[PDB]
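Visitor: Here it is, the structure, as structure tokens.
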There are 2 protein chains.
Amino acid sequence: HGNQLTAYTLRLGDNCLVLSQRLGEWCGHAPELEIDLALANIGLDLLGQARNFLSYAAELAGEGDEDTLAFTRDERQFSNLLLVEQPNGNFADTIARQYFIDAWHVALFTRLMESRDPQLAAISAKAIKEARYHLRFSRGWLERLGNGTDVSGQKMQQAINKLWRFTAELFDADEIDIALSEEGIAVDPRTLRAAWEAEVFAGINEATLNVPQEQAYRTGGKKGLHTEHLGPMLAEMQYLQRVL
Amino acid sequence: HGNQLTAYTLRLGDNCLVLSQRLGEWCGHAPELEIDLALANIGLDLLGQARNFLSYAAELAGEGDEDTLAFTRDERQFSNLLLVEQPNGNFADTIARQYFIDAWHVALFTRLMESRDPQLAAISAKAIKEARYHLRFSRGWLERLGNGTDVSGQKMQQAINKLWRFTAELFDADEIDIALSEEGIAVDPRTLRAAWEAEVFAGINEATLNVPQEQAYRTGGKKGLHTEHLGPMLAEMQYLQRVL
């Protein structure tokens, strides 16, 4: 059971760490200073939550710390969702990725605040506040791009379409999710789908765009099975740790 | 001659290119937003200078362009001074590195703008203006950190000390320097020491700091012999070219 809790805690931290790294790559390349500052702020919030989760996972494991966990594991040991390791692409692609994960975070942390694990509950109490601001930002830009010129609307629709194949993974429950949720410790991913859709489907329509059709999807992140993008990203992250 | 002019032009381009990438790594990590934007600006100036030099070198070589030069060369093919490939360290370490190269650029371009080579003269004529701003910035921060906190003057002195071993290389002349300077095209590095010392020594003492004592130094950059730091840097550039 200790291993299950460690793995659960670590994957939540991995999601934050990986996304944080992607947002960091935007620094100095955003369309405006305002956007550049917002993305850096979200990345910093995510890095902080990554520290909290990894720190707790190292404690549970009885060895290492947030740094050993963040910088000494190769992709096979990373357990983040595939959605956060995807390339930044254009601003629209980054906005779609952010909105999907932000809506997920708000739903997750809202429920995880009730966790019988006091540390997970405490972390969620702080993360929920950050997630709400992220969502306000990502949903706001989704709306603005979708309601802008048809060209920006097309770019926003395309971003939504290409990243939709990574949304289903957010709602599948594995053995760890099931065991820990029956214990009132973890949130059953399956139970977050309704809240996510209510937010996302509404946001997409209010941006005057279409919700993609459900199709076969990509998965494996929580089991250490990733896309070709994570490896290179981790090498970069580890390098930046050495030089900066 | 053709090969020497190409090598000379490329080396100046490499200095700028390598340093711009290091400054780019400071994005979002500077002490304050103002400093962050300033470093990002210097880096962009340097990247602009790098394009001019590399573009010219590619022309001289009658093959390739700035992109193939910047991205298809391994470390043994790079010709930047060792000082610019050094890690950022803390803000003081970055200020020492910047101040030393800015003083050098001002001394060099002030004279190279009178090169028999019209393209080098033109590039230098534009570069010197930018270089003056860089120097004001770096010297300004040197004076500011040196005369600041006890810990600041301490970190600044340590920054000066650890990078001093990379300053002598800026003044050694090789076969290319000598041949091209005799043709009135290049500036003989040995003749830049006087101006450089007049600037840097004054700045260091004005900052209430001590000029390190000369001793054995590191060199080889100009002929493709680099420290352990360049290889990883190039790998990072390659990565960044792929991701965004």
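The count begins at 1 with the first shown residue.
Method reported for this entry: X-ray crystallography, 2.0 Å.
Placed from the backbone N, Cα and C atoms, the Cβ positions cover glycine too.
Relevant sequence annotations retrieved from Swiss-Prot are reproduced here:
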type	residues	note
BINDING	A:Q77, A:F78, A:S79, A:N80, A:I178, A:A179, A:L180	substrate binding site
VARIANT	A:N161 to D (Swiss-Prot position 160)	In strain: W
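A description of the local structural setting of each listed feature is requested, covering burial, neighbours and distances.
Guide: A:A179 (substrate binding site) falls within a helix when secondary structure is assigned with DSSP. Taking the Cβ of A:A179 (substrate binding site) as centre and 10 Å as the limit, one finds 16 other Cβ atoms among all the protein chains shown.
According to its DSSP assignment, A:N161 (variant position) is helical. For A:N161 (variant position), the number of other Cβ atoms no farther than 10 Å from its own Cβ, over all displayed protein chains, is 14.
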Visitor: Expressed to the nearest Å, what is the distance separating A:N80 (substrate binding site) and A:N161 (variant position) at their Cα atoms?
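Guide: Per the Cα atoms, A:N80 (substrate binding site) and A:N161 (variant position) stand 21 Å apart.
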Visitor: List the Cα distance (Å, whole number) between A:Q77 (substrate binding site) and A:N161 (variant position).
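Guide: Taking the Cα atoms only, A:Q77 (substrate binding site) lies 29 Å from A:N161 (variant position).
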Visitor: Of these binding-site residues, A:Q77, A:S79, A:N80, which scores lowest on Cβ atoms within 10 Å?
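Guide: A:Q77, out of the binding-site residues A:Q77, A:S79, A:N80, has the fewest neighbouring Cβ atoms within 10 Å.
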Visitor: What does the structure give for the C-alpha distance between A:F78 (substrate binding site) and A:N161 (variant position)? Integer Å is fine.
Guide: 26
Visitor: Have a look at the binding-site residues A:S79, A:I178, A:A179 and say which one has the shortest Cα distance to A:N161 (variant position).
Guide: A:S79
